[PDB]
Amino acid sequence: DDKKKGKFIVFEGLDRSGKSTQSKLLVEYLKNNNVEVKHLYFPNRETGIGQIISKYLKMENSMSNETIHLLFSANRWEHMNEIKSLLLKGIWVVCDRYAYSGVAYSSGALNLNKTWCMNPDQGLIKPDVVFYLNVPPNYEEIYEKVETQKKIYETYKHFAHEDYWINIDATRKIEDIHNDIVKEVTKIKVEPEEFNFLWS
Ligand SMILES: Cc1cn([C@H]2C[C@H](O)[C@@H](CNC(=S)Nc3ccc(Cl)c(C(F)(F)F)c3)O2)c(=O)[nH]c1=O
């Protein structure tokens, strides 16, 4: 009746870490293996909430640090019913960015308290695995600056030792990064299981 049957994979990483390259490669690989999979992205800029987030990111409005933080969290909550329904049926979800982005970006770029940042996402569906595309920032949107990216790299380390968190050296060839990811995916437990939730 109520078991999670599909698998839920999140990609995390700084901007231009290769997330969408790798997530598209993973989705293609799963589809070639007959697995039904939905590719989702956060923020979803299409929703009423996402359209405001979009203005914020393009600097078409300005918003206070707590206001935008909470909108990013509400934007995930408005997808929970749909993600749950997919996973309950056995459809997999590959998702570019999630609650980890919310915490790392707001604490890193906006200097918000980590616990305060985590609280609104408590209760979101927990993914089976997070692939963190690790690219030290050594080299249009509000967080674009290399100075801003360096602060976020540090804050992402908050999650580095959780057993769901898989560090991926994203400085390697694209094919080799993808092979690395496919390998970890084959380790995911096959059978249905109870849903788990952040930040358990
Ligand atoms: C899910 C989520 C995302 N973000 C930020 C992360 C990222 O800095 C920003 C960028 N998002 C998207 S969809 N695209 C994007 C495209 C180009 C460029 Cl240059 C950038 C950025 F400015 F970040 F570099 C971002 O959205 C957040 O700040 N909090 C969140 O919870």
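Note that chain A carries Swiss-Prot numbering, so the residues on display, from first to last, are 3-141, 150-210.
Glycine too: its Cβ is placed from the backbone N, Cα and C atoms.
As recorded in Swiss-Prot:
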BINDING   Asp17, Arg47, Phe74, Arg78, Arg99, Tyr107  dTMP binding site
BINDING   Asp17, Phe74, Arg78, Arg99, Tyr107, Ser108, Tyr153  dGMP binding site
BINDING   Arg18, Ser19, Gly20, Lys21, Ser22, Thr23, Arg182  ATP binding site
MUTAGEN   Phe74 to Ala  Loss of thymidylate and guanylate kinase activities
MUTAGEN   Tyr107 to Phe  4 to 5-fold decrease in affinity for dTMP and dGMP. 6-fold decrease in catalytic efficiency with dTMP as substrate. 65-fold decrease in catalytic efficiency with dGMP as substrate
MUTAGEN   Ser108 to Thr  No defect in thymidylate kinase activity. 2.1-fold reduction in affinity for dGMP
MUTAGEN   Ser108 to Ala  No defect in thymidylate kinase activity. 1.3-fold reduction in affinity for dGMP
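In sequence order, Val137 constitute the residues six or more apart from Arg18 (ATP binding site) in its chain with CB-CB distances below 8 Å. For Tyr107 (mutagenesis position), the count of additional Cβ atoms within 10 Å of its Cβ stands at 25 [all protein chains shown]. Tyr107 (mutagenesis position) is 11 Å away from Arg99 (dTMP binding site) when you measure Cα to Cα. The model of this deposited entry stops at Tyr141 and resumes at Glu150, leaving 8 residues out; those two Cα positions are 17 Å apart.
Residues from the recorded positions list (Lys21, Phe74, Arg99, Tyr107, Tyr153) with a C-beta closer than 6 Å to any atom of ligand 1: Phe74, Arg99, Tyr107, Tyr153. Considering other CB atoms within 10 Å as the measure, the emptiest surroundings among the binding-site residues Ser19, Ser22 are those of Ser22. Note on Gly20 (ATP binding site): other Cβ atoms within 10 Å of its Cβ, all shown chains, come to 20. Per Cα geometry, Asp17 is the residue among the binding-site residues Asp17, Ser19, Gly20, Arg182 nearest to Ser108 (mutagenesis position).
Of all Cβ atoms in the protein chains displayed, 23 besides its own lie within 10 Å of the Cβ of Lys21 (ATP binding site). Distance from the CA of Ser22 (ATP binding site) to the CA of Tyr107 (mutagenesis position) is 18 Å. Here the binding residues for dGMP are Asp17, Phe74, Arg78, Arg99, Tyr107, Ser108, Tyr153. Their largest Cα to Cα distance works out to 19 Å. Residues within less than 8 Å, Cβ to Cβ, of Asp17 (dTMP binding site) and separated from it by at least 6 positions along the same chain comprise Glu151, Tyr153, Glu154, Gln159.
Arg18 (ATP binding site) falls outside any helix or strand according to DSSP and counts as coil.
Annotation note: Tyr153 (dGMP binding site) sits in a coil segment as assigned by DSSP.
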